[PDB]
There are 2 protein chains.
Amino acid sequence: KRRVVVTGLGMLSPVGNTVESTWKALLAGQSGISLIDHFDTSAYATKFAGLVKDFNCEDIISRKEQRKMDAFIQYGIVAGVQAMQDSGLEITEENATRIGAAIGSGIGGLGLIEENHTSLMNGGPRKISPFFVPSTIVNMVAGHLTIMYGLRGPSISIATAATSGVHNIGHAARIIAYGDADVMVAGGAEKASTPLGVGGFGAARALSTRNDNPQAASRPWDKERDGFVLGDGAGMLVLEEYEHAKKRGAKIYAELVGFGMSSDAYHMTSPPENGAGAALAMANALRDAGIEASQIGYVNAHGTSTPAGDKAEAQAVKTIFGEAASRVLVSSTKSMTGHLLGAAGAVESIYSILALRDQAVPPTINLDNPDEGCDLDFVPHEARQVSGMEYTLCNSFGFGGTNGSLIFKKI
Amino acid sequence: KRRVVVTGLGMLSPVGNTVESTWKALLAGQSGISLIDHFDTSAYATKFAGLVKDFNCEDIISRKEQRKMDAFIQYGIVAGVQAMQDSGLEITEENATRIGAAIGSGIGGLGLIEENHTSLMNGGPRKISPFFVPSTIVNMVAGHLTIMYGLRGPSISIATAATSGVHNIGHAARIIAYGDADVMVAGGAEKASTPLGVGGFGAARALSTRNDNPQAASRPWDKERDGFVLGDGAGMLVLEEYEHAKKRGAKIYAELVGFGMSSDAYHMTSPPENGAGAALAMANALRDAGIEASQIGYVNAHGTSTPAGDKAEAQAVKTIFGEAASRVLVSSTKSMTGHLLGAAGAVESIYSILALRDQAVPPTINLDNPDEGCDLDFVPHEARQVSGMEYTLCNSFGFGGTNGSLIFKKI
Ligand SMILES: C[C@]12C[C@@]34C=CC(=O)[C@@](C)(CCC(=O)Nc5c(O)ccc(C(=O)O)c5O)[C@@H]3[C@H](C[C@@H]1C4)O2
Ligand SMILES: C[C@]12C[C@@]34C=CC(=O)[C@@](C)(CCC(=O)Nc5c(O)ccc(C(=O)O)c5O)[C@@H]3[C@H](C[C@@H]1C4)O2
């Protein structure tokens, strides 16, 4: 009967390049959304995104080695070290075999995909870099990190669009509990603010277009939302078995108590008005954690700020809490952070964790006027202290109707 | 204490468009490798691949719906139905919630990525299809299928390069055993025979170049190998809990008894001469299944026909079997099939299953002269009947040193 605890964090976000700086900015209702400079956004309908500011990996990645990896991989490795360091774990020949990784990404190396295709179109297969495949494939963060640290235990990479982070974190926990691993670095990495990332989700009409105020673009549940905002970043947490952590007196941020998955079985890029999918996922985590919706102090919504998106998640909240629907805090970090896709669920697992450490729940900024019949506490504009909140739940939903929820318990 | 059994198969391969036709061709030492016609391979160093012959989904996918999906997705859905049908399962409002999917792919919609980028480069973000994202992202087979069948249980998509199939099948089993699901469709789909797929792996010098004899190109363990051969296809199996299958008198092909994962922690696109990684993975499945290397009648090698690739897997065999190293049958379907990447481990989980049903183990064709110090039974040129083989093991290894092995038990 093994328990999984969190003994390390690390992250890179549009509002900070450390876990602490990122948390501080989120609690301080800071936006990270900005105008895109790295490419001509003239032809683009959306000209902004939550970018990672002044990213530097020189200390961690040999620029000779950087040539072999998309930014998403770069982002992920940097956030992985952060967490490896913050864990204090020392991998030993006796260890390696029982320390693994579960780290994916929604879209992968778009950047380098684009470079290599441009290259091919211009000068043929000759120009296609020898590093094309290993520099853009989704499981590369797992591979670089496992190597860098001599990790030899289980290594997997779940690519479930926006649900990725939650899935990897959840499946890492499962791996540990099952007995396959003792420690697992898990999370996601994404850097889809590229012509194909921006143009592509804009072609789907899924992006915000509020270019006169990029800062106000992300407004989950607000009556004025017009689609999500793109965000780059990486979120990683070190998960480990209770006794293995204790026996080494690791700093322990929390306990991963429940994990729930569901499927919408409705539409490829959209949820039932019903919110049936999200409920089942929340529903299953609760049954996994073995607690009740009443005990959930804060819900880090999937809330991407898309019209149908936000409404459906709300439906699921009511449905799941019913009574305590109005008494529960629910917010979207996406109001400041943007949508980190493959990394969203990872960075939000961290927020959901830090909210328990600090007994503070970050705001859903930009929430001027809510949707009508909403009875919920969307924790609008300004952060909000909480008292005896012992469990926080994290939601992440993805294209394909693949949903997932994680439950974190204090201590 | 839940057992996972296989109650459905389906697949599309360079040697067949059904499970049975594919098996027949493999046992008959048939190659599927052919010259590529769908694009100018003049500039290309490798001009052949194992392609899916005369693929037709009209019956299953509305060509209006086909516009929204890369071939890999198409391939996967077609093989998924096959398996859904062959299971005989009837999803009911009482069911849906306990039937999920675990289906990934190594590289995803390269084809459509290429089309959309070409499009953008030629006429701007305006031409980027609204279906870019949902038509190329790796978890789309999971999403279409879950919808098509009303599946609402857990849905995940492991993208671990060549290891994908084994991971999804393994994690689907885990999901079931854990109690999260009752039935799970799992496998992988890949259609990377594209300019970027061919040019890209060729840029890495990882592909064969034997264009005068595409049929002889795939030659695992042969002294003359010069890299792997690319293959398109999809492999899907319906996994389910013993009692749930029985209670419905499902046809049961086998029992999934063990699942092992490991990490090379060595090099991004290569294994230790040592084969340390593969051993650990085989090693863990054995401990998971709770049996010994002696009991493994046949090993479906990862054996991709790359110089270092094949040698390292052999090292791991000796290391793992030691004594019974010479008494165990080990082959590579890749000698006829090619490398199906994300689908390799799925289609090979099926072979490994059919080998137990038919007590026949398919050949490693093209194995004219083996590497020297090889003591192993690579099951060269011609198939080979077996007697009381009760367990077969399936190996799949991927870029990033992510390895995995599955163990199947008769009945
Ligand atoms: C075909 C349509 C219908 C349309 C209608 C109303 C909407 O509001 C949006 C903009 C998005 C619906 C939605 O929330 N999807 C959704 C989801 O199920 C899961 C995850 C995410 C995420 O961002 O991880 C997500 O975005 C949809 C998209 C675009 C186009 C317009 O599909
Ligand atoms: C940097 C180098 C070194 C090089 C040297 C010798 C070789 O023989 C190859 C051709 C491949 C080694 C290998 O087997 N990799 C390998 C692997 O670890 C896992 C999976 C697969 C698979 O196909 O799923 C795979 O291919 C490598 C590749 C290309 C280049 C030449 O890396």
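All chain B residue numbers match Swiss-Prot; in order, they span 3-413.
Any Cβ shown, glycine's included, is placed from N, Cα and C.
The active site, for beta-ketoacyl synthase activity annotation in Swiss-Prot covers B:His304 (among others). B:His304 (active site, for beta-ketoacyl synthase activity) falls within neither a helix nor a strand when secondary structure is assigned with DSSP, and so counts as coil.
Taking a C-beta cut-off of under 8 angstroms and a sequence separation of 6 or more, B:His341 (active site, for beta-ketoacyl synthase activity) has the following same-chain neighbours: B:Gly52, B:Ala164, B:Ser220, B:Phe230, B:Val231, B:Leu232, B:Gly233, B:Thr306, B:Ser307. For B:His341 (among others), the entry in Swiss-Prot reads active site, for beta-ketoacyl synthase activity.
According to Swiss-Prot, the feature platensimycin binding site maps to B:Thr271, B:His304, B:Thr308, B:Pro309, B:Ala310, B:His341, an assignment based on experimental evidence. Neighbours of B:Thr308 (platensimycin binding site), defined as other CB atoms within 10 A of its CB across all chains, total 23.
Residues annotated as platencin binding site in Swiss-Prot: B:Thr271, B:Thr308, B:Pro309, B:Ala310, B:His341. The local packing around B:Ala310 (platensimycin binding site), expressed as other Cβ atoms within 10 Å of its Cβ over all shown chains, amounts to 13.
Neighbour list (B:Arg207 (mutagenesis position), Cβ cut-off 8 Å, at least 6 residues apart, same chain): B:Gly229. In Swiss-Prot, a published mutagenesis experiment is listed as B:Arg207 to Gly, annotated Impairs the binding of CoA. 10-fold increase in catalytic efficiency with dodecanoyl-CoA and malonyl-CoA.
The residues near the platensimycin site, meaning same-chain residues not in B:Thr271, B:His304, B:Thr308, B:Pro309, B:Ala310, B:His341 whose C-beta sits within 8 angstroms of the mean position of the site's C-beta atoms, are B:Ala208, B:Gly229, B:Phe230, B:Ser272, B:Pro273, B:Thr306, B:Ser307, B:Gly311, B:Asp312, in sequence order. Checking the recorded positions B:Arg207, B:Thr271, B:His304, B:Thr308, B:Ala310, B:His341 against chain A with a Cβ-Cβ cut-off under 8 Å leaves B:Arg207, B:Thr271, in sequence order. Counting every protein chain shown, the number of other Cβ atoms lying within 10 Å of the Cβ of B:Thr271 (platensimycin binding site) is 22. In the vicinity of ligand 2, defined as a Cβ distance under 6 Å, the following of the recorded positions B:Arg207, B:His304, B:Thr308, B:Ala310 are placed: B:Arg207, B:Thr308, B:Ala310. Secondary structure from DSSP puts B:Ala310 (platensimycin binding site) in a helix. The number of other CB atoms found within 10 A of the CB of B:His304 (active site, for beta-ketoacyl synthase activity), across every protein chain shown, is 32. Cβ neighbours of B:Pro309 (platensimycin binding site) (same chain, under 8 Å, six or more residues apart in sequence): B:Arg227, B:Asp228, B:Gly229.
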